[PDB]
Amino acid sequence: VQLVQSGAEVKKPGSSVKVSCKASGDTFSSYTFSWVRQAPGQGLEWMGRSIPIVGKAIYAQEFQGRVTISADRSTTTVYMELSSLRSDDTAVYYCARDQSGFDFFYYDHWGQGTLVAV
Amino acid sequence: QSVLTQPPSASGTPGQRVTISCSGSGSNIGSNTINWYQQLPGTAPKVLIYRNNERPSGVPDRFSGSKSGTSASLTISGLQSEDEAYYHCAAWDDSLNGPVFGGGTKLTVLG
Amino acid sequence: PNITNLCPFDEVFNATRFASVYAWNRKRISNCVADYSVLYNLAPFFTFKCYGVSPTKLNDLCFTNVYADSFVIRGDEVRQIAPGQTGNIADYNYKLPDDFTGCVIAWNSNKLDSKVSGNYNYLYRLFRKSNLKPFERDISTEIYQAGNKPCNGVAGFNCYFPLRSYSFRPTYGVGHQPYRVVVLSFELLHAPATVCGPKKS
């Protein structure tokens, strides 16, 4: 696999974020894609999941609506849009690729994301 | 912050067998397997193990994972000095229909 | 009756990956000698019905040409694959004619097809202007304009995506699990035979 994303940029509270992740070397559509953020040197917690095949997406119940996830199969890309940023969102964001949607093995192929400071 | 509790730090000397445990609740960890992950310092974190018993290609073998209901334990033998990093436990929480990750440990390899 | 040749039913029935119902990968087999004893004697077949010929005297027949088409489905619509039956899957994705002569095989496969994250490799279409002629594929993803309003590009209201996906995870109950479905279609002795089972004596 070959994963890439946008570069690191710094914002201010009350702004919005458009961030993108691209996968190459495989069939982009067939695999679903997960987005997870992590504060620098802190714990891990999942944000959302997106379906390149259909476009249906699922988000964390604690963060419904305020964030949105989009995917495109013709250009083979995934995007976050972030709204109402604050100091709590200072974190690095990771787009992970599922190799198998089974408990035996999952969530392995996975990239280096983009850091965001608010 | 998650259901999967985790002590914050862990230590290990060269040639020492060390054990690290991650526990949660029977709703998710007592009914589903556990994956373990490695946040290596400064750059992209890497996978450690999936399903607690089998490993990917190219990863070394001194890691030994085991599951006992709530408690999943990883044991390290012949720990090396470059392994100081965050270690995390994850599981597909079925109550929230999503993945949940542990608090993480600072594995420090004392010289 | 030696017998000499063989046919790869372990290629189809033991295939690790199946196509969804929108682009079912029909495979035509010819010059074969196929034994159904390895098939029928298998344990977990929870649904084995046949229409044109009885499932007992299969081994003593000759087939002009055989098409084996395999896919996955939800259990609830497994009964819909019957000839002439209507509904959703038997009306917009893949349907069988009344003069159907082959027969079907459906069973439960939660070993590998079940996905804890759900069905995001398979799906089943919901929207189409016309009922498809039997045994006809359909791969076009033309956006189905629902109301009178024309629309291209993106989704909306009265403008819907023509594809919807299942979700086969172990928490789903019986009838909601991934049921593999294979269908054998053939013409019963109206041409020189190229595939026949082991003519037993």
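For chain C, we keep the numbers from Swiss-Prot: what you see runs 330-530, in order.
Determined by electron microscopy, 4.0 Å, according to the entry header.
Heads up, the Cβ atoms here are built off N, Cα and C, so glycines get one too.
According to DSSP, C:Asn331 (mutagenesis position) is assigned to coil rather than to any helix or strand. All protein chains included, C:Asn331 (mutagenesis position) registers 7 other Cβ atoms within 10 Å of its own Cβ. Quoted from Swiss-Prot for the published mutagenesis C:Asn331 to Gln: Reduced viral infectivity.
When Cβ atoms from all protein chains are considered, those within 10 Å of C:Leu368 (variant position) total 16, not counting its own. A natural variant is reported in Swiss-Prot for this position, C:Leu368 to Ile, and the note states: In strain: Omicron/XBB.1.5, Omicron/EG.5.1.
Here Swiss-Prot describes C:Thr376 to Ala as a natural variant; the accompanying note says: In strain: Omicron/BA.2, Omicron/BA.2.12.1, Omicron/BA.4, Omicron/BA.5, Omicron/BQ.1.1, Omicron/XBB.1.5, Omicron/EG.5.1. Around C:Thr376 (variant position), the same-chain residues at least 6 positions away in sequence with a Cβ under 8 Å from its Cβ are C:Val407, C:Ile434, C:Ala435, C:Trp436, C:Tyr508.
C:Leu452 to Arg appears in Swiss-Prot as a mutagenesis experiment; the accompanying note says: Increased resistance to neutralizing antibodies. Decreases HLA binding to NF9 epitope. Increased binding affinity to human ACE2. C:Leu452 (mutagenesis position) is surrounded by 18 other CB atoms, counting those within 10 A of its CB over all protein chains shown.
Variant annotation in Swiss-Prot: C:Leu452 to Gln, described as In strain: Omicron/BA.2.12.1; the structure shown retains the original residue. In the three-state DSSP classification, C:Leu452 (mutagenesis position) falls within coil.
Around C:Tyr453 (mutagenesis position), the C-beta neighbours below 8 angstroms that are at least 6 residues distant in the chain are C:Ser349, C:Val350, C:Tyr351, C:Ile402, C:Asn417, C:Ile418, C:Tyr421, C:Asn422, C:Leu492, C:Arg493, C:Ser494, C:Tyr495. For the mutagenesis of C:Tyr453 to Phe, Swiss-Prot gives this note: Decreased HLA binding to NF9 epitope. Increased binding affinity to human ACE2. The structure shown keeps the original residue.
One natural variant named in Swiss-Prot is C:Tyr453 to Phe, and its note says In strain: B.1.1.298.
Here Swiss-Prot notes a natural variant, C:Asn460 to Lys, with the remark: In strain: Omicron/BA.2.75, Omicron/BQ.1.1, Omicron/XBB.1.5, Omicron/EG.5.1. C:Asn460 (variant position) counts 11 other C-beta atoms within 10 Å of its own C-beta, drawing on all protein chains shown.
For the mutagenesis result C:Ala475 to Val, the note given in Swiss-Prot is Increased resistance to neutralizing antibodies. Spatially close to C:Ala475 (mutagenesis position) yet at least six residues away along the chain are C:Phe456, C:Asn487, C:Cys488, C:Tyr489, judged by Cβ distances under 8 angstroms.
The annotation that Swiss-Prot gives for the mutagenesis experiment C:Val483 to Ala reads: Increased resistance to neutralizing antibodies. If you draw a 10 Å sphere around the CB of C:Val483 (mutagenesis position), it holds 9 other CB atoms from the protein chains shown. Following the DSSP three-state reduction, the secondary structure of C:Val483 (mutagenesis position) is coil.
Under its natural variant annotations, Swiss-Prot gives C:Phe486 to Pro the following note: In strain: Omicron/XBB.1.5, Omicron/EG.5.1.
C:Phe486 to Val appears in Swiss-Prot as a known natural variant, with the remark: In strain: Omicron/BA.4, Omicron/BA.5, Omicron/BQ.1.1. Sequence-distant contacts of C:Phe486 (variant position), defined as residues of its own chain at least six apart whose C-beta falls under 8 angstroms from its C-beta, are absent.
Here Swiss-Prot notes a mutagenesis experiment, C:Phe490 to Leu, with the remark: Increased resistance to neutralizing antibodies and human covalescent sera neutralization. The secondary structure of C:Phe490 (mutagenesis position), as reduced to three states from DSSP, is coil rather than helix or strand.
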Are there residues of the same chain, six or more positions away from C:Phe490 (mutagenesis position), whose CB falls under 8 angstroms from its CB, and which are they? C:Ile472, C:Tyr473, C:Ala484
Three-class DSSP secondary structure - C:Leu368 (variant position): helix
